[PDB]
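Visitor: Quick one: the structure is below, and I'll ask about it shortly.
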Amino acid sequence: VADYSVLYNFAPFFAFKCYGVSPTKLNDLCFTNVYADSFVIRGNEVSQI
Amino acid sequence: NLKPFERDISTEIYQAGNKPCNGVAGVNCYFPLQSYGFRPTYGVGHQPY
């Protein structure tokens, strides 16, 4: 059960950018599969990727 | 959602997240009114009609 309500709670500080989809209202959205990507990048380079 | 045959002129700051901005904008707050990219290089479908 993909709960993004906690998402605004833990780490809402720097950026919440959402690309291709609605930034909100996806909690009620139903879908097939979710992929999680984790990496450490420089703060200025977040717009480059 | 907009009603049929209705014209809306008031463009306020749109809150795109939990973060309350009230004229702060930034993350989770994007102003809805946005301009086209009018490039003559832009091909069919991106030229004015």
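Shown for chain B, in order and in Swiss-Prot numbering: 460-508.
In case you wondered, yes, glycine gets a Cβ from its N, Cα and C as well.
Straight out of Swiss-Prot:
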| type | residues | note |
| --- | --- | --- |
| MUTAGEN | B:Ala475 to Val | Increased resistance to neutralizing antibodies |
| MUTAGEN | B:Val483 to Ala | Increased resistance to neutralizing antibodies |
| MUTAGEN | B:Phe490 to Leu | Increased resistance to neutralizing antibodies and human covalescent sera neutralization |
| MUTAGEN | B:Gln493 to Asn | Reduced host ACE2-binding affinity in vitro |
| MUTAGEN | B:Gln493 to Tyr | Reduced host ACE2-binding affinity in vitro |
| VARIANT | B:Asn460 to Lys | In strain: Omicron/BA.2.75, Omicron/BQ.1.1, Omicron/XBB.1.5, Omicron/EG.5.1 |
| VARIANT | B:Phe490 to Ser | In strain: Lambda/C.37, Omicron/BQ.1.1, Omicron/XBB.1.5, Omicron/EG.5.1 |
| VARIANT | B:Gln493 to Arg | In strain: Omicron/BA.1, Omicron/BA.2, Omicron/BA.2.12.1 |
| VARIANT | B:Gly496 to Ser | In strain: Omicron/BA.1 |
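Each of these features: where is it, how hidden is it, and who are its neighbours?
Guide: B:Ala475 (mutagenesis position) falls within neither a helix nor a strand when secondary structure is assigned with DSSP, and so counts as coil. Applying an 8 A CB threshold to same-chain residues 6+ apart, the list for B:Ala475 (mutagenesis position) reads B:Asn487, B:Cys488, B:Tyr489.
B:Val483 (mutagenesis position): 12 other CB atoms within 10 A of its CB, across all protein chains. The DSSP secondary structure for B:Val483 (mutagenesis position) is coil.
According to its DSSP assignment, B:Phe490 (mutagenesis position) is coil.
The Cβ of B:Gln493 (mutagenesis position) has no same-chain neighbour under 8 Å that is 6 or more residues away in sequence.
In the structure as shown, the Cβ atom of B:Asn460 (variant position) sits within 10 Å of 2 other Cβ atoms. Classification of B:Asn460 (variant position) by DSSP places it in coil, neither helical nor stranded.
B:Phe490 (mutagenesis position) has a Cβ environment of 10 other Cβ atoms inside 10 Å.
Every protein chain shown contributes to the tally, and the Cβ of B:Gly496 (variant position) ends up with 8 other Cβ atoms within 10 Å.
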Visitor: Give the distance between the Cα atoms of B:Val483 (mutagenesis position) and B:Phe490 (mutagenesis position), rounded to the nearest whole Å.
Guide: 11
Visitor: Using the alpha carbons only, what distance in Å do you get between B:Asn460 (variant position) and B:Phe490 (mutagenesis position) once rounded?
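Guide: Spelling it out, the Cα of B:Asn460 (variant position) and the Cα of B:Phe490 (mutagenesis position) are 17 Å apart.
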Visitor: Select from B:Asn460, B:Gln493, B:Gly496 the recorded positions whose C-beta atom falls under 8 Å of at least one C-beta in chain A, and return them in sequence order or as 'none'.
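Guide: Cβ contacts with chain A under 8 Å: none.
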